[PDB]
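Everything below concerns the one structure shown next.
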Amino acid sequence: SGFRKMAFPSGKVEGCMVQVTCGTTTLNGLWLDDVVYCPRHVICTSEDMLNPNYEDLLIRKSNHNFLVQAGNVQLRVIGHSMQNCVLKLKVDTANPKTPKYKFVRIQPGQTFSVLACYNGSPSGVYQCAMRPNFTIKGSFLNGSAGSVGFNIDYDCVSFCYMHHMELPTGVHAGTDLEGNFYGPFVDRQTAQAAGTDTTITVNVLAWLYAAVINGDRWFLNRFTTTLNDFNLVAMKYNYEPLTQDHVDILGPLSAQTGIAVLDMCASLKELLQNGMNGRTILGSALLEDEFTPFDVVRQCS
Amino acid sequence: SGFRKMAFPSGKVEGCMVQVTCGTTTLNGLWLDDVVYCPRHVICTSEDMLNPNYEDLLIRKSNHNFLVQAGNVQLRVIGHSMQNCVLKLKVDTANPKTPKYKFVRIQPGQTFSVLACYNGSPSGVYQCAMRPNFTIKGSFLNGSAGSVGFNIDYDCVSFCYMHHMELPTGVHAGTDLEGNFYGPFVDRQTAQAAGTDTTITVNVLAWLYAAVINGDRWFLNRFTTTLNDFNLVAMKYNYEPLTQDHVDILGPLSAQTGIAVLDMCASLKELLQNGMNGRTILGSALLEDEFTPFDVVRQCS
Amino acid sequence: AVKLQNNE
Amino acid sequence: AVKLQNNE
């Protein structure tokens, strides 16, 4: 028992991480088979970051301009391309450590593990959700661009996120591995703001189920509510609407605990209307929304 | 910026993890050079776990009784020994993936990363503190014994924890890699309880510094307090005394932020006496005590 | 009431 | 005010 924010083991991703340098600009790249993927703003100079014309910059570069370090081993670039906001740097040497992998784009409300790196060297691993407003609330300093987010299924690494940049509010923005940004953002050092965020209701309910599985029962009650009457309360507190498909996804957890989904919603309503009154749930005094139903089933089962 | 509970990258430890089976009892082992380390209760039968005589059980075993799987590869046991509460199973094959490593015993209040495994297979990685009462509040199910906790320094893995068992309160207990338990516990399925826990004050202060580094300033004030007058308040709220050496360790963070340590203590006193009044710090409505000063410097720097 | 966390 | 998080 116990419930912690748990990342996937990061070994398979650590062996893919390289350093990429253009002149005095450096960041991380992802080395799979004979291609290194990295954020395209590695070709910007310090003063060309307010509105880079990435087509200029790339046509004026040559292969020998790209320094790729895989630890101590320098890697020879033998081809370069741009794909949306990432570069694909072809290299002569295929990565012997390439795991089986997929490029997937994730949905807001889904979680993934982040391997934060600096100068091609893994620094730490932690768990993130994609927020309804397409930002992530990560932990990233200068040098972290090119760090990737991922999920692991049996032996398959599904890469879903490459880090690019920090917004002024302190949250983070990036692309899928195909170079298309999550959310309405661009890779330029301009004023950009996220839309207003909401709370991921299905996740809060899943975390309430994790709590009940771990012995926290004080917020339970015997009232039930209807789906529409719960959504009226949700909208009032800036939670996203709950759908019938959310109720279905919660089925396994409703079955294991014997607490019907709409019964749990009555508890949630009460917590939103009343607060927690100095008690806690799974070591938190706020409602946590960064565990999916899958994440709960994964730990508690 | 941003502040998350971050584990160390786990690749170097993943390549050491094996499965160990005695009859119908199975758990995880740690394979370094030509030795597999694992919890000794792997030699208990289901009905011999209320008061096993581990000397009986071990003398009645032979090498061929120990099934060690390193993935698909079965490993031959060619010698077995007991060291306090762990077994050292000598094997014929040295682990080619053995990293540079150390066995260290940690102090209450220090943190480490846990690679949770089942049946020799890594399942997840997360960050834990050793509580003042020598328990850890982990996330562990049946099959997790033999999972290890560790810190990483440059290339060196310092193993500090091997998991053995869950207490009735839901918290976790184990040994150092030398087999000596943390805290007043034994590897038997009897009634055992931890002593009363306290809050790790130096960690709470370090986390307040992380908050200020990340822009959270609302709890600051201009009062100062003396070391003795703060400790009077600490003891009232079940926090551990703060020492001069804690003040010194906090020096780098006091310097970076320009908030003197005893000034921060005045803020802490206020938070303990008044609560947070619906505001939050680094996404928490409670005071977090599981980040060391080192952990803060590591992320924010 | 302690549970040693081997399996099966 | 966005910061691209390369280094140097």
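Per Swiss-Prot, chain B residues shown: 3264-3564, in order.
Header lists the method as X-ray crystallography, 1.9 Å.
Using the three backbone atoms N, Cα and C, a Cβ is placed for every residue, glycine included.
In this view, B:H3304 (active site, for 3CL-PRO activity) is surrounded by 27 other Cβ atoms within 10 Å of its Cβ, with every protein chain counted. Summarising the annotation, Swiss-Prot assigns active site, for 3CL-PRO activity to B:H3304.
Neighbour list (B:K3353 (variant position), Cβ cut-off 8 Å, at least 6 residues apart, same chain): B:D3297, B:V3298, B:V3299, B:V3340, B:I3341, B:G3342, B:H3343, B:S3344. According to Swiss-Prot, the natural variant B:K3353 to R carries the following note: In strain: Beta/B.1.351.
For B:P3395 to H, Swiss-Prot lists a natural variant annotated as follows: In strain: Omicron/BA.1, Omicron/BA.2, Omicron/BA.2.12.1, Omicron/BA.2.75, Omicron/BA.4, Omicron/BA.5, Omicron/BQ.1.1, Omicron/XBB.1.5, Omicron/EG.5.1. In the three-state DSSP reading, B:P3395 (variant position) counts as coil.
Within the same chain, the residues at least 6 positions away from B:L3468 (variant position) whose Cβ sits under 8 Å from its Cβ are B:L3505, B:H3509, B:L3513, B:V3524, B:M3527, B:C3528, B:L3531, listed in sequence order. Quoted from Swiss-Prot, the note on natural variant B:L3468 to V is: In strain: Zeta/P.2.
In the three-state DSSP scheme, B:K3353 (variant position) falls into the strand class. If you draw a 10 Å sphere around the CB of B:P3395 (variant position), it holds 20 other CB atoms from the protein chains shown. A distance below 8 A between C-beta atoms marks B:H3304 as the recorded positions from B:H3304, B:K3353, B:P3395, B:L3468 lying next to chain C.
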